[PDB]
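Asker: Let me begin by handing over the structure; questions about it come next.
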Amino acid sequence: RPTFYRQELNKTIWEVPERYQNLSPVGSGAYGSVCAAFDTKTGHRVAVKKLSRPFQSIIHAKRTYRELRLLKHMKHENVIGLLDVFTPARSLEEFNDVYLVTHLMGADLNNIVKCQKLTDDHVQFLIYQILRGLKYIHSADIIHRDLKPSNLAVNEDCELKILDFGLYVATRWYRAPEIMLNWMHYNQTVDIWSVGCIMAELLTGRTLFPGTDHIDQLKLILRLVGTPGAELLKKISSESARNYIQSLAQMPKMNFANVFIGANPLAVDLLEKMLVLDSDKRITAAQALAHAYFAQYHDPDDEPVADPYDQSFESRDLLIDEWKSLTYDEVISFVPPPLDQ
Ligand SMILES: CCNC(=O)[C@H](CCC1CCCCC1)NC(=O)c1ccc(CNC(=O)c2cnn(-c3ccccc3)c2N)cc1
């Protein structure tokens, strides 16, 4: 067990191994309780996140367990990964705090679109990397569900990672119509809707669908993609939703080339395939990676899938001390990634 040292930072106590030096808070709460630090073992900058009240309730405890399980799973260049996880606790009985260590990223995509107006080449490479990470995530039966520009981070080399910072940019702006009202008929392609929204915004400099609420959001979406026809209406189970959609005056599908005027036609074609209202018909991440828009980047021998992920815990209803002990197990069994790079 290494030697820890203690300090106070913006109201909070931090107790971390000596290996991590010069802790300085970043992001002013946007990222949670996170410090940049220098990792003396690799000579690299890292991010250290201290979980906030990880075991305060059954719900926090489960969320803590879930976050650690997800992070320990992710081994891919376009998804955030776990460099280390530690607690100052010597036993299960005194286990109360959880620290997670990851690579430190340079900037989020929200801040980047807000600053700059990106080239078609940069949009190609950024959306390619998102999709490549999504192929991976989705292969493990994991759905992100909250993809938006502030959950994507890039380094100066334009290398991108998918993250989730959890609770400026409204989630609802990027959320798929089928999970706007109810959560009944949805698949991994909710994430592909989000990618379409993100890609639109990178291309134009403008939130594609800036709805004020769930109802407005849906109205903005239908104005672009058109009100559902007979076929898709047949698959809506919710009376109130179908009533709502059918109570609107009909709107035709827009021609996306008339909306994203001057964009690469291949970008426009992919957008048409991502922003389809029928989630059974929306392009998957794997299919999208083969789209001609990514011809410069796509290599089918280097778009890996994930190992299987045991999500059976999600259906369980356990006590706080049980979720805590499971989380402890996961801290203890953590094997760090190989150093070398
Ligand atoms: C709701 C809580 N979510 C989670 O459970 C997920 C679990 C893993 C997900 C990964 C993506 C797929 C879905 C699972 N958890 C994390 O993603 C997750 C966990 C821990 C960390 C810690 N790292 C940072 O905070 C960090 C790194 N770079 N920068 C940086 C700096 C400047 C500018 C821009 C960025 C940060 N601020 C980072 C993400």
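Going by Swiss-Prot, the residues shown for chain A are 5-171, 182-355, listed in order.
Heads up, header says this was done by X-ray crystallography, 1.9 Å.
Including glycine, each Cβ sits where the backbone N, Cα and C put it.
Sharing the feature lines straight out of Swiss-Prot:
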ACT_SITE  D168  active site, proton acceptor
BINDING   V30, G31, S32, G33, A34, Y35, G36, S37, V38, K53  ATP binding site
MUTAGEN   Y182 to F  Phosphorylation blocked
Asker: Sorted by position, what residues of the same chain at least six away from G36 (ATP binding site) have a C-beta under 8 A from it?
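Answerer: In sequence order, the residues whose Cβ lies under 8 Å from that of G36 (ATP binding site) (at least 6 apart) are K53, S56, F169, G170.
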Asker: Could you tell me how far apart, in whole Å, the Cα atoms of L171 and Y182 are, given that 10 residues between them are missing from the model?
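Answerer: Computed span over the unmodelled residues is 12 Å.
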Asker: Name the residues of the same chain, 6+ apart in sequence, whose Cβ is under 8 Å from the Cβ of the residue listed as 'active site, proton acceptor'?
Answerer: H148, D150, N155
Asker: Taking only same-chain residues 6+ apart in sequence, whose CB is under 8 Å from that of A34 (ATP binding site), what do you get?
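Answerer: Expected: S154, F169.
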Asker: For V30 (ATP binding site), which residues of its chain lie six or more apart in sequence with Cβ-Cβ distance below 8 Å?
Answerer: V38, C39, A40, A51
Asker: Under 6 Å from ligand 1 by C-beta, which of these recorded positions make it: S32, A34, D168, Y182? Sequence order, please.
Answerer: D168
Asker: Note down the number of other Cβ atoms within 10 Å of the Cβ of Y182 (mutagenesis position), including every protein chain shown.
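Answerer: A count of 8.
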Asker: In angstrom units, rounded to an integer, how far apart are the Cα atoms of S32 (ATP binding site) and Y182 (mutagenesis position)?
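Answerer: Just about 13 Å between their Cα atoms.
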Asker: Here are some binding-site residues: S32, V38. Which one has the most Cβ atoms within 10 Å of its Cβ?
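Answerer: Per the Cβ count within 10 Å, the most buried is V38.
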Asker: Grab the ATP binding residues from the record (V30, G31, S32, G33, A34, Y35, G36, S37, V38, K53) and give me their largest CA-CA distance in Å.
Answerer: 13
Asker: Beyond the listed site residues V30, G31, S32, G33, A34, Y35, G36, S37, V38, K53, identify every same-chain residue whose Cβ lies within 8 Å of the center of their Cβ atoms for the ATP site.
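Answerer: Surrounding the site, in chain order, are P29, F169.
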Asker: Could you say whether, by DSSP, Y182 (mutagenesis position) belongs to a helix, a strand or a coil region?
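Answerer: Note: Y182 (mutagenesis position) is coil by DSSP, not helix or strand.
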